[PDB]
Amino acid sequence: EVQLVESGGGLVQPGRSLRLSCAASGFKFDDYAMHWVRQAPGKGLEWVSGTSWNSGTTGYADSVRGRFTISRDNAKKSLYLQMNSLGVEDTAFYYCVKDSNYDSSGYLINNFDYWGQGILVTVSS
Amino acid sequence: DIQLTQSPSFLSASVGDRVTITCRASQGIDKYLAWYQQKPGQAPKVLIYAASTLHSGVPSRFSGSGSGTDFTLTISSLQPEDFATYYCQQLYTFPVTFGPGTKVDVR
Amino acid sequence: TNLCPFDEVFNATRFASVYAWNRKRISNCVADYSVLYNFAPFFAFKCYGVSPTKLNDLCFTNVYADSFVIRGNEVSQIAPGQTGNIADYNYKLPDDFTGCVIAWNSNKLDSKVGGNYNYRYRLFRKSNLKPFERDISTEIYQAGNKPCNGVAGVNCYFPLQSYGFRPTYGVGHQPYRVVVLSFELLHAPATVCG
C-alpha cells in the first residue's frame with residue numbers, strides 16, 4: 001500500500017533548530033504532492049506547510065511563516081521540513097501527509113489522502 | 001483569510017441514530033471542501049472530498065450535501081466504529097485551514 | 001500474455017504540456033481495448049483508418065501513445081491536416097495518419113481558481129513544423145526587424161504563452177486531455193495483437 005515513515009522527533013530546547021524527515025514507498029513520489037500538518041495534544045488539526053510536485057508553488061501558514069522551510073528531493077523519495085526559532089507552542093504531532101492531485105489546494109480533486117503515523121516534537125526543556 | 005466554524009460543538013448519539021454536522025466559512029468557497037474523521041490514538045482518514053463525492057473503501061452510507069458557504073455531513077445509520085471526531089477542511093486557496101472539531105460520544 | 005500498460009498513459013496525474021508531448025514506445029503486448037470505455041465518457045473519440053468496433057481483433061505494429069493538454073474549442077485541430085496555432089507549432093499529425101485521437105474533458109483535474117500557469121504552448125516561431133516533431137528550445141523569437149541580443153520585451157516576443165484554466169471560464173476554455181495513438185499498421189513483425 002502506501003508507506004510513509006518519518007523520523008527526527010526528539011526533545012529539544014526552545015531557540016534551537018531541527019530537520020524533520022519523511023521517506024515514501026508504495027507510489028510514484030514525483031507525481032503526487034506533499035504537505036505537513038501538526039496536531040497539538042489538546043487541540044485539533046492545523047495546516048503547517050505545503051509543497052508542489054517540483055517545489056513550484058510552496059506556501060506556509062501565517063503562524064509558521066518564515067521560521068519553517070520545506071524542500072522536495074525526488075531522488076531519495078524523501079521529504080524535508082526544517083524548523084528554526086521554535087517556541088513552546090509547537091509541541092505537536094507532525095503528520096507527513098500525502099496529497100492526491102499533482103499540485104495544490106485549489107484543484108477540485110484535492111484531499112489529504114494518506115497520513116503517516118506522525119512523530120511528536122516536544123519543545124519545552 | 002478564511003475561517004471555518006463548526007456547529008454543534010458536542011453530541012451524544014446512540015447506535016442507529018442520525019447525525020448532522022454543520023460547517024460555515026467567512027466567504028463563498030464554491031464546493032472545494034472535504035470532511036475527515038479521527039479516532040483517538042490513530043491517524044485520520046478521508047471520507048468525502050468536494051462535499052459530494054466519496055473516496056474508495058468507505059461504505060455508501062456516508063453522504064454530504066450543500067454548496068456555497070454552508071456544508072452538511074450526515075450518516076443515516078450510525079455504527080459503533082464511527083464514534084470519533086469529525087473535521088472540516090476548506091480548499092479554496094493557500095493557506096489551508098481546518099475546522100475546530102466535533103466529537104461523537106456515546107449516549 | 002502480459003497486458004502492456006495503457007493505464008500509465010491514460011490514468012496518470014501529470015499530463016505534459018503540449019510543446020513537449022510524451023512518447024511511450026509500446027511493444028511486445030497482448031493488448032485489448034476493453035479498458036478504454038470504463039475510464040471516462042469521452043468528448044471526442046475519433047479514429048482514422050480503422051473502425052473502433054473492429055479495433056480489438058486486429059494485429060498492429062509500432063504503436064505509439066502521446067499525451068498533452070489543450071483548450072476546449074481547439075481540440076478539433078488534433079486531426080490530419082488541420083491549420084491553426086496548435087497544428088503548426090506544437091503537434092502536427094501527417095496527412096496519412098492512421099491511428100486514433102482520444103480526448104475527454106478534464107475540468108476537475110487540471111483547473112485552479114488561481115491561474116494554473118504550468119501548461120504552456122508555443123505561439124511564435126521562425127517556420128512551421130514537420131509531422132511528429134516537437135520544439136522545446138526557448139530561444140527568443142525575433143520580431144523580424146532588428147536583433148534583440150537575448151532581451152525580452154520590445155522588438156521581440158517571448159515565444160511561449162500560458163493557459164489560465166479557471167473553472168469560471170466555461171466549456172470553451174477549460175482544459176481537455178488528449179491521447180493520440182499512432183499505429184504504423186501492416187508491416188512485417190506485427191508484435192502487438194489482441
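Along the chain as shown, residues are numbered 1 onward.
Determination method: electron microscopy, 4.0 Å.
The backbone N, Cα and C atoms fix where each Cβ goes, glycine too.
C:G114 to S (Swiss-Prot position 446) appears in Swiss-Prot as a known natural variant, with the remark: In strain: Omicron/BA.1, Omicron/BA.2.75, Omicron/XBB.1.5, Omicron/EG.5.1. Taking all protein chains in view, 17 other C-beta atoms sit within 10 angstroms of the C-beta of C:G114 (variant position). The DSSP secondary structure for C:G114 (variant position) is coil.
In the shown protein chains, 22 other C-beta atoms lie within 10 A of the C-beta of C:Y121 (mutagenesis position). One entry in Swiss-Prot concerns the mutagenesis experiment C:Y121 to F (Swiss-Prot position 453). Its note says: Decreased HLA binding to NF9 epitope. Increased binding affinity to human ACE2.
With a 10 A radius on its CB, C:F124 (variant position) counts 16 other CB atoms from all the protein chains. According to Swiss-Prot, the natural variant C:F124 to L (Swiss-Prot position 456) carries the annotation: In strain: Omicron/EG.5.1.
When secondary structure is read from DSSP and collapsed to three states, C:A143 (mutagenesis position) falls in the coil class. C:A143 to V (Swiss-Prot position 475) appears in Swiss-Prot as a published mutagenesis result, with the remark: Increased resistance to neutralizing antibodies.
When secondary structure is read from DSSP and collapsed to three states, C:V151 (mutagenesis position) falls in the coil class. Around C:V151 (mutagenesis position), the same-chain residues six or more apart in sequence whose CB sits under 8 Å from its CB are C:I140, listed in sequence order. For C:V151 to A (Swiss-Prot position 483), Swiss-Prot lists a mutagenesis experiment annotated as follows: Increased resistance to neutralizing antibodies.
Here Swiss-Prot describes C:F158 to S (Swiss-Prot position 490) as a natural variant; the accompanying note says: In strain: Lambda/C.37, Omicron/BQ.1.1, Omicron/XBB.1.5, Omicron/EG.5.1. A coil conformation is recorded for C:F158 (variant position) in the three-state DSSP classification, outside any helix or strand. Long-range Cβ proximity for C:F158 (variant position), meaning a same-chain Cβ under 8 A and a gap of 6 or more residues, is found for C:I140, C:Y141, C:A152.
Experimental mutagenesis is annotated in Swiss-Prot for C:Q161 to Y (Swiss-Prot position 493), with the remark: Reduced host ACE2-binding affinity in vitro. Neighbours of C:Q161 (mutagenesis position), defined as other CB atoms within 10 A of its CB across all chains, total 12.
According to Swiss-Prot, the mutagenesis experiment C:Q161 to N (Swiss-Prot position 493) carries the annotation: Reduced host ACE2-binding affinity in vitro.
C:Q161 to R (Swiss-Prot position 493) appears in Swiss-Prot as a natural variant; the accompanying note says: In strain: Omicron/BA.1, Omicron/BA.2, Omicron/BA.2.12.1.
Applying an under-8 Å Cβ distance to chain A, the recorded positions C:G114, C:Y121, C:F124, C:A143, C:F158, C:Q161 reduce to C:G114.
Residue environment of C:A143 (mutagenesis position) contains 12 other Cβ atoms, counted within 10 Å of its Cβ in all protein chains. Per Cα geometry, C:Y121 is the residue among the recorded positions C:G114, C:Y121, C:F124, C:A143 nearest to C:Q161 (mutagenesis position).
For C:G114 (variant position), the nearest neighbour among the recorded positions C:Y121, C:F124, C:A143, judged by Cα separation, is C:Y121. Following the DSSP three-state reduction, the secondary structure of C:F124 (variant position) is coil. Checking the recorded positions C:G114, C:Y121, C:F124, C:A143, C:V151, C:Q161 against chain B with a Cβ-Cβ cut-off of under 8 Å leaves C:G114.
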